[PDB]
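Quick notes on the structure that follows.
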There are 2 protein chains.
Amino acid sequence: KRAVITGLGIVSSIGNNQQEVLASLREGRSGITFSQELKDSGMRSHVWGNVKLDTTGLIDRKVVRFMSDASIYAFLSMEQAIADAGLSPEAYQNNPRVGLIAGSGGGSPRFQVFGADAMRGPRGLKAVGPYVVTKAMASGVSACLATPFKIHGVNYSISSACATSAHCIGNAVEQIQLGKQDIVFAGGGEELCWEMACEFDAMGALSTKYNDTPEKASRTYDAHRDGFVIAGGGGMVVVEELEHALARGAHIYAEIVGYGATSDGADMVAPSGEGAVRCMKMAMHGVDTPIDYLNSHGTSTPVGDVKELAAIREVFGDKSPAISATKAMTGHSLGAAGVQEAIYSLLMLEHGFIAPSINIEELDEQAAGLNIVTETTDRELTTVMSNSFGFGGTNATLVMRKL
Amino acid sequence: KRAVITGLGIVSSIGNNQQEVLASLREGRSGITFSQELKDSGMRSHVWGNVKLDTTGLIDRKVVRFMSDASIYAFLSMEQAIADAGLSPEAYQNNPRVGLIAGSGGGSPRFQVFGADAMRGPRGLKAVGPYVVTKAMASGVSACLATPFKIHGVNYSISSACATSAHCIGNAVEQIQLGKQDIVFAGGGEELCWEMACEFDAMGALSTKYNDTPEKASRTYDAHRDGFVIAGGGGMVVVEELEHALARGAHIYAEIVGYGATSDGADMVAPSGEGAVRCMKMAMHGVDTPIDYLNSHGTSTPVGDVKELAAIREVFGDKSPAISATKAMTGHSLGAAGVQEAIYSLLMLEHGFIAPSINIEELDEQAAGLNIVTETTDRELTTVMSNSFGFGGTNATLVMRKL
Ligand SMILES: *[C@H](C(N)=O)[C@H](O)C(=O)CC/C=C/C/C=C/C
Ligand SMILES: *[C@H](C(N)=O)[C@H](O)C(=O)CC/C=C/C/C=C/C
């Protein structure tokens, strides 16, 4: 019935493992860079939240042949989570009570495009090859992890745009609550490519006025923010039943004391706020400790940023928690945002500190009053909240508490 | 705690509604046709499981402009399921206890390729437009339905390749069991295009030797089967808590008494009979009545067909149920296969008959002591089972029983 986190893995724009991420977080270090690929593609946004690691040879050649970047990022993340959790092969493999729930927001547009492009060339089917389905299918992230890691329990992906990996973790918790699984690896991944990013630029969702200063492009809550900075990477956490964790001597980061999942039923592409209030409130049912720190979805967009702050004002009233949008540092990894930010929250809980909300040269007028921390501040935290929202009015929030 | 089906909707290769689907199922009619598009793309497979329906003015302009075919098919299926359920706006909209869990196996390869092609054109960003993300994102099917139907409960997609809509329904059931939702619209959709179809052909998964006789291409269990026939369409069912349903005088097709979801942890693109055995066994746990009819996954592939059979023989041993692969008639709608086949099963339960397993000129010698029904058989059914498997070793089976 009770679910706790006993391990985490992460490959992000601000770090290739939790120690690197930790340092980046405390230093308010940016993971955004200039992208020549995005410029050459004809986009107006040339800033990236890229993973600085050459993944070549990092996975078994026979295994990696079926994977795309989103899967590769999640795979390396799950490798870290397994080790971190102190799980031995005999403990999680070929075990019906061990599952995997991980996904991405867009699967693999790069290979969807590669397949189409190849089909129309002089080689046709032979240029396409036999590995595009597993690379391009939406469930690639879960399929490519569950098979090599020898998982026998649940195996599927939850996809909900920019809230996918958050819903993935929440679903993992429910598996533990329903007593169906003892352990479920949850998280996700997202590739970084002009193929997909150009589609966000086309709808004006990406930042375009700070290409000369990449590290200043992502500026959540700043009066002059102008869209989010697309990013890629992966994240993975080990969701485990409490007794099972305690029995093996597992190191527990926190317990998942709240999980909200609601729907706006209003606008595609734009948030309503109303659904987020219900989502946060839902995650709070039963939680009687205060929310000490709130890791906002805050993507750095004009409408989104204040819409979520309005939701928070409504849920907490005159006693809102310390807030910070780590996306100002990391960028928006879309489908991987939820699990990565849950990890940043876990690291803050574990090391007792609040990561800064960077790049706010002029706090938005609507952000007046609120406690958005703009400096790395040491503090003993106990309960933390993390929000994730996506197109189609899909909301998710997770509340984690220290034991 | 108990989940029942109180409505269904369907847009498939063998019918644009449940009445038409019933007629083809009883008649043993094939929905496969020759495809000029497929042939013209360079493919070897030129047979289709297409939806014969002009969807043109069926969905509101400002709504449909965010959708792709998978979403359009699921949307029309939802419309039918709402009416067929006897539900009205005042009862299902802006209601926190009403949710939506629907997905596709591939999202929208067509619009993803369109975006990449548009971008590379002289007009770039302006050629792409602002609607490709919602059309191409993996969660499109759920996002595009939850918003217009004003859903306020759960809202996300489950994606598991050729088992997605089956896992979607199972997840909906768990929402009712966890007491989180009273109603959850579950199902999915899949578009039909060479963009995606060419990728399956490239891995030799599609039938190529019966292009001259499309209706004979899909031949599950036949000694000369040579791959599945790709198809498109949608399906949607209303999963409702028992008491809620009885209280409103709802029409109940049956109760979902079993739901299995397992993982092979062995092969990508190839089924390991053992995972399916555990999946089926998991779905039968607690069901005190025998399985009267089994709607197999049977896609008409050399390895797949008999592997599931070996799995079935191992599960039921001596006393096996009547079996029939409706894909021999309908083709493989991939992500939409699970929900559509659950609907065929519900229709057989609701009308007391077993749909034929067509096109078996020579029964595979692997399907021995089994009961593969090859003629529409009038029978009083009580408990039915439906299997769905996908790449990455993802398995799902649903057991539905009359109340
Ligand atoms: C991101 C957000 N609102 O924070 C939004 O939910 C979103 O667009 C996620 C979808 C990304 C998948 C890419 C599909 C493009 C082909
Ligand atoms: C189908 C099967 N094994 O019956 C298989 O699970 C599958 O390939 C489903 C994925 C289809 C999504 C298309 C993605 C291609 C870009």
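Residues displayed in chain A correspond, in order, to Swiss-Prot positions 2-404.
In case you wondered, yes, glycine gets a Cβ from its N, Cα and C as well.
Copied from Swiss-Prot, the annotated features are:
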- A:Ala4 to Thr: In strain: MA-1 / fabB3 (VARIANT)
- A:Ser140 to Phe: In strain: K1060 / fabB5 (VARIANT)
- A:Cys163: active site, for beta-ketoacyl synthase activity (ACT_SITE)
- A:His298: active site, for beta-ketoacyl synthase activity (ACT_SITE)
- A:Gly299 to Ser: In strain: MA-1 / fabB3 (VARIANT)
- A:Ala329 to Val: In strain: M5 / fabB15 (VARIANT)
- A:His333: active site, for beta-ketoacyl synthase activity (ACT_SITE)
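In the three-state DSSP reading, A:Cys163 (active site, for beta-ketoacyl synthase activity) counts as helix. Listed recorded positions A:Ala4, A:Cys163, A:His298, A:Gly299, A:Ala329 compared with chain B at a CB cut-off under 8 A give none as close ones.
A Cβ distance below 6 Å to any atom of ligand 1 is met, among the recorded positions A:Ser140, A:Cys163, A:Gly299, A:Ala329, by A:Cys163. Comparing the recorded positions A:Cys163, A:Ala329 by how many other C-beta atoms lie within 10 angstroms of each C-beta, the top residue is A:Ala329.
For A:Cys163 (active site, for beta-ketoacyl synthase activity) paired with A:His333 (active site, for beta-ketoacyl synthase activity), the C-alpha to C-alpha distance reads 9 Å. Counting other Cβ atoms within 10 Å of each Cβ, the lowest count among the active-site residues A:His298, A:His333 belongs to A:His333. Figure note: comparing Cβ neighbours within 10 Å for the variant positions A:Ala4, A:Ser140, A:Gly299, the maximum is reached by A:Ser140.
Rounded to a whole number, the distance between the Cα atoms of A:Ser140 (variant position) and A:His298 (active site, for beta-ketoacyl synthase activity) is 24 Å. Considering only the recorded positions A:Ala4, A:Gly299, A:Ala329, A:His333, the residue whose Cα is spatially closest to the Cα of A:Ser140 (variant position) is A:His333. Taken residue by residue with DSSP, A:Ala329 (variant position) is part of a helix. For the pair A:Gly299 (variant position) and A:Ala329 (variant position), the C-alpha distance works out to 8 angstrom.
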